Each structure stands twice: as C-alpha cells, then as structure tokens.
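This report concerns only the one structure given below.
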Amino acid sequence: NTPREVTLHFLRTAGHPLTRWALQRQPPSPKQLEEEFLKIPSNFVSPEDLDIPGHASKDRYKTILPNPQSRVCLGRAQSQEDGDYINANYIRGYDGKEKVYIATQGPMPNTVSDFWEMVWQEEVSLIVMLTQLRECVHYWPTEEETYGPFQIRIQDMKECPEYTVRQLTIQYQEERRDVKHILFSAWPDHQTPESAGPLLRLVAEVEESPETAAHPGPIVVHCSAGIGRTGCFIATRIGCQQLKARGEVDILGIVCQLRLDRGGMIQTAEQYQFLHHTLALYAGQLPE
C-alpha cells in the first residue's frame, strides 16, 4: 500500500463518535485532541497532480491547490476565457450529500471574473466570506459594477453585531438572480473566532437564508487560502446538523470527509479544539 492508499484509507475510515453527553461533560482531553489532529492526513495535492497550465497565476498560495477529483471546472458558457481553472472544490455536506458547498479562496484581482462566472454557472445564491479587519479584494460593488459579462448590483446592506449581510443581484442577458452575501470579520487566519457564540449565529444566519430553488446550488464559503477558516465553518455546520439529527457528532469523521473534498481543511489543532468547544455549546441549545 502506497502513501496515497494509506492516506485515502485513513480518511475514508477514521472516526470518533461523541455523544452529546460526552461532548458536553467528558470530551477528549486537550492532549488527546492534539494527537488526534496530528494524525489526520492533509490530502494536499502536489503540483505534479494537476496538469492545468497557467494555474499558478490563479493561486494565492503555491502549495494550496484544488484536488482534481472535486475541482470546480469553469465551462465558460458565458465568456470566451481560456481553460477551466478556479482554485475551488465542491464540498459534501451532512451525510455525504453532494455539492452542498464550494470551498474556495477569496478572489485575487485577476480572478474576480472567474469567481462571478463560478457563482453563475453553479447557481450560487449564498456566499459566506470569512475574514479579519487588518487583512482579500472587495469583489462586490458599492452600487453597481460589471464583471466580465455579469452585472452585479447591491440592493441592501445590513450590519449585524457579528457580520454584515449584503443582498446582491447578478444578471446575465435577460436573467437576474438574487445572491445573499455574509461577511464575517474578526476571524484571523490560523486562529479561531473570539468565542463560539458569534460563529453559531453565523451558522444560524446561513440556515435561515431563503431556499427557493428546486435544486439548490452549493453555498460558497471562502477565506484567504480557502481551507482553514472555510474548513472550520463547514465542519461546524455539519457538526450542528449531526448533533440536532442524531444527538451525536463524529468530529474526526467530519474533518476526514472534508479533506477528501479539499486537502488541508482545518489548519491548526487549536481550530480543531475550538470545533469541540463550539459544538459543546450548540449541544446545550438543543431540546431535551
């Protein structure tokens, strides 16, 4: 068995189910969580695994690449652009449900049009942006701007204590669609949010979003590299979904499935511990 077969086998089979009680009252120790986290393979892809010439100019980081198996490919239905490349992966949701999310990096100035093409092509109606104040381009308009063939307009902007909700529209030719955009700041790279409460309110904000499509598109979740904060946010939502539906959560299993979808999701052991903390808090909100 090669290193890749070893990696795939661990990720497909590792798990550590935690009842609601154990999570709240007897969680794994900080030492055990550190060692568990260290054992999770990254599933990073080597540049030799992508044959996409020119892709490097569209990557924020040379080592953080989209796994080819779940890579979002741009079909260019609406444009004349060369190739199909965006650093973005489809991510499975609760119970392995396909294409619940797209994890991607924040657009670079040269990939803003690619980003909007992706939002059109995938029928995205919700974007979750994770950032901190001192940081990440402003790829949405102040009033109205055109990006490639798309006209984007801001219909509303509402500040909540912990995030800003923008209501946008994107139009191509005759067709105009709503996109809800949530900007959650106060989340530094390689760190955790200040506390779990604002993160759980972000997760609730997402749940409450209007879902009027027959086949809902993926939710776009992004941050600088598209893996640490994105992975934490997606893992928290799936964790909450498991706790609510089954009264238990397998956080190890969750992170392992996310790494199958995009290498490196959840960057630090501190972030991993914070996921336990967050889910313990959510557990107490759940009905008896």
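Per Swiss-Prot, chain A residues shown: 65-199, 204-356, in order.
Quick reminder: no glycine exception, Cβ is built from N, Cα and C everywhere.
Note on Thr66 (mutagenesis position): other Cβ atoms within 10 Å of its Cβ, all shown chains, come to 7. One mutagenesis experiment named in Swiss-Prot is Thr66 to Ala, and its note says Prevents dissociation of bound MAP kinase and enhances their dephosphorylation; when associated with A-93.
Here Swiss-Prot describes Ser93 to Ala as a published mutagenesis experiment; the accompanying note says: Prevents dissociation of bound MAP kinase and enhances their dephosphorylation; when associated with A-66. There are 9 other CB atoms within 10 A of the CB of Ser93 (mutagenesis position), with all protein chains counted.
Among the sequence features in Swiss-Prot, the mutagenesis site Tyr125 to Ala is noted as follows: Strongly reduced catalytic activity. Its Cβ placed at the centre, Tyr125 (mutagenesis position) has 12 other Cβ atoms within 10 Å.
In Swiss-Prot, the entry for mutagenesis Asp257 to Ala states: Loss of catalytic activity. The structure shown retains the original residue. According to DSSP, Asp257 (mutagenesis position) sits in a coil region rather than a helix or strand. Close to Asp257 (mutagenesis position) in the fold, though at least 6 residues off in sequence, lie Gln196, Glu199, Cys291, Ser292, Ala293, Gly296, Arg297, each with a CB less than 8 Å from its CB.
Taking the Cβ of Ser292 (substrate binding site) as centre and 10 Å as the limit, one finds 20 other Cβ atoms among all the protein chains shown. Look at Swiss-Prot and you will find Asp257, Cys291, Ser292, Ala293, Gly294, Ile295, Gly296, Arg297, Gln335 tagged as substrate binding site.
When other Cβ atoms within 10 Å of the Cβ of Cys291 (mutagenesis position) are tallied across all protein chains shown, the result is 26. Looking at Swiss-Prot, the entry for mutagenesis of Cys291 to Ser says: Loss of catalytic activity.
As annotated by Swiss-Prot, active site, phosphocysteine intermediate applies to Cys291, with the evidence given as experimental evidence.
Swiss-Prot documents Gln335 to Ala as a published mutagenesis change and attaches the note Reduced catalytic activity. Taking Cβ-Cβ distances under 8 Å and a sequence gap of 6 or more within the same chain, the neighbours of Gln335 (mutagenesis position) are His258, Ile295, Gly296, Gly299.
For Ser93 (mutagenesis position), the spatially nearest entry among the recorded positions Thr66, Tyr125, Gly294 is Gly294, judged by CA separation. Counting only same-chain residues six or more apart in sequence, the Cβ atoms lying under 8 angstroms from the Cβ of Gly294 (substrate binding site) belong to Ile128, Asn151, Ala152, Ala167, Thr168, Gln169, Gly170, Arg330. Listed in sequence order, the residues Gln169, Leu194, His258, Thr298, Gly299 complete the 8 Å Cβ shell around the substrate site centroid, once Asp257, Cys291, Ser292, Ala293, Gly294, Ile295, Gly296, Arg297, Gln335 themselves are left out. Summarising the substrate site geometry, the residues cited as binding it (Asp257, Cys291, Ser292, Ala293, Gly294, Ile295, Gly296, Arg297, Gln335) extend over a maximum Cα to Cα distance of 12 Å.
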